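Student: One structure is given below, represented as structure tokens, and several questions about it will come after.
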Amino acid sequence: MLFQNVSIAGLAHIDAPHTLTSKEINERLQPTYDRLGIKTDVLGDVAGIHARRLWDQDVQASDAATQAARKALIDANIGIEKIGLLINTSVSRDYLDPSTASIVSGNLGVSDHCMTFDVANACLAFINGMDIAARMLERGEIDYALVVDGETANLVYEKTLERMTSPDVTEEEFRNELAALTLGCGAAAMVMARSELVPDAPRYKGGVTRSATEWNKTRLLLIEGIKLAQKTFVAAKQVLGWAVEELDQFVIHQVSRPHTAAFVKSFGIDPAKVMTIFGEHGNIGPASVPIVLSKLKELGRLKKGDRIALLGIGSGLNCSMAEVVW
Amino acid sequence: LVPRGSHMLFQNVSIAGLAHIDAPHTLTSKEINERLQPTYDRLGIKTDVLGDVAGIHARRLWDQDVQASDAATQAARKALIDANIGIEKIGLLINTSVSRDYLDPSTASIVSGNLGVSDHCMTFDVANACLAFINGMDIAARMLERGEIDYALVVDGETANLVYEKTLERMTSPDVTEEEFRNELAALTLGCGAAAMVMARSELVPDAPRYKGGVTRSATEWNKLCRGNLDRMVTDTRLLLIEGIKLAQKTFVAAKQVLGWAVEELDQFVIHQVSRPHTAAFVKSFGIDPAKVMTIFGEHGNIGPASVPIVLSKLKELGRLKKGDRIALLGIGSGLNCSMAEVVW
């Protein structure tokens, strides 16, 4: 039932180059925090986000996804002409039409046999993209796929901070709104391939998904997310052999320190198997999972044989959990 | 005689149900042309570029408060009835529309929530201009062929109200330039509507139509040709035509190799339509018999990725499709991409 000939040939991430610290945000918000009499530092002390990155002026999602794609192709040591599928999984999109994938593909110079489209599914889309690509690889439709994701938050910061510091701003409009200030910029890309082409590479086994779409309608969400993850774990038991103590890394969506700590505590996971980047990068949406895996790889933390869980709880609510064997 | 492989076409995937929704408000080209007339005069335009050149006489609109997810959901409930199954049987729901309620969450999650899908139901959106329904069908077919689910919904609601209202305002400005006017005119060929399809493993619906899949080719060097956001679409229709037909020629070659296609052996061609002249050029350049090409563009316009399934649904409801018919699904989508797939009724 699991995928046996789907591999990860290459992976890369791009860290965005401008730093915006939560201290800096708080200096700009101080006058508003003071009217309103707010006195907790919600970003730094509660969410646990001390900084995030921002792109240069006028970097689009496509541009960031393109930069990641180029580095991933170098990591796989393959030319663009081998790519038969390019899936873009970002939340951020250049337009509604065409697909952001078509623009990234056009930038890269893919062949006329390359199928492209975008998948959107909040922070779980990269895992959905991987699974989609796996299915095509498995069937022999393509040899190599790129899954790419560039996330842009510059506009959301500009507009959100302009809003919040207006003289009319009510405190309701302030609170959920602060939430946008946990987002970050960044990009990732992965080349997947048929295993017989890349026999020493990590293998993607597949995964499971469960859903709680009765909540599409933000600490109920934390609680309801965990309940849904619990159900998703049960399915991961039955389809993948999962037990917590047998996994070497958990690569998880990163939303907040509290969200991460509650997850780790519910499941009795060793926190040392859970790398986090939100403290310096914030929440990079669906790119967070592959950015974390890529950091794990580049830091030499992944050994041959390691069992890696990729997962997230995404808006919807949805929860996906998949396995890679390094 | 000679053992041959499947060419990677889908095995044991069927279409269990299909439905469409027509949007309720007619907006005639005559009404649009009255609103545009002072601009036509200023720009020296003396031909009816909507009705006589593009060949669009009317389109349908929703109420302003209808979102893509609402339209899709309505189509989905109809498709479920067509398939005679309850929502609890659905293991995959994919939304394929260009229109979207939000960047996050997905439109599929909203539709799923409205329908009451089970907690086993996987959901996501796919975006790929006017070919996305077919992509969604392919993605679902891969799961169905492998036996991971029994039934899937593919859903698509399109809302063009905003683009109409804002385009018409921009185009009636005393200062709009000729170039802007021509860039935005194709927005006035869009229409509202919705479609949904329930796909199933063929063992469950033995008399249902079969979906085989098919072939795709691309020309993503042309990704700047058509660009759209929630209130504006700018299109180079001249190069979409020329470069579209070139890409399609290449994609017909692949279809001959993979699907066995010869145009004269297909019974129906369900085509995505940009305009009457684009459609006439495509049918002429490929030698397709015009009697095998159903058009709704005249009265409904270009419903984006919902066009193909809506036309398929209307053919089914007309009784034009009989058992054994070979049905080609074809489109050229912004990108550019071209997909060609086969249904056997």
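Our numbering is plain: 1 for the first residue shown, then up by one each step along the chain.
Per deposition record, X-ray crystallography, 1.8 Å.
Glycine too: its Cβ is placed from the backbone N, Cα and C atoms.
So Swiss-Prot lists these for the protein:
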| type | residues | note |
| --- | --- | --- |
| ACT_SITE | B:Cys130 | active site, acyl-thioester intermediate |
| BINDING | B:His25, B:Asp63 | Mn(2+) binding site |
| MUTAGEN | B:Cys130 to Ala or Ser (Swiss-Prot position 123) | Strong decrease in activity. Displays measurable CoA release only after incubation for 24 hours |
| MUTAGEN | B:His272 to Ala or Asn (Swiss-Prot position 265) | No change in substrate hydrolysis rate. Cannot form the beta-keto acid product |
| MUTAGEN | B:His272 to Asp (Swiss-Prot position 265) | Hydrolyzes 91% of the substrate after incubation for 24 hours. Cannot form the beta-keto acid product |
Student: Using C-alpha positions only, work out which of the recorded positions B:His25, B:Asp63, B:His272 is nearest to B:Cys130 (mutagenesis position).
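Tutor: For B:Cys130 (mutagenesis position), the spatially nearest of the recorded positions is B:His272.
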Student: Which whole-number value in Å describes the distance between the Cα atoms of B:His25 (Mn(2+) binding site) and B:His272 (mutagenesis position)?
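Tutor: That comes out at 22 Å between the alpha carbons.
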Student: Measuring CB to CB from B:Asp63 (Mn(2+) binding site), give everything in the same chain under 8 Å that is also at least six residues away in sequence.
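Tutor: Expected: B:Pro24, B:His25, B:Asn161.
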Student: Can you tell which of B:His25, B:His272 has the most other C-beta atoms within 10 Å, given these are the recorded positions?
Tutor: B:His272
Student: So for B:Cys130 (mutagenesis position), how many other CB atoms are inside 10 Å of its CB?
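Tutor: Result for B:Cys130 (mutagenesis position): 29 other Cβ atoms within 10 Å.
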Student: Please state whether DSSP places B:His272 (mutagenesis position) in a helix, a strand or coil.
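Tutor: It is coil.
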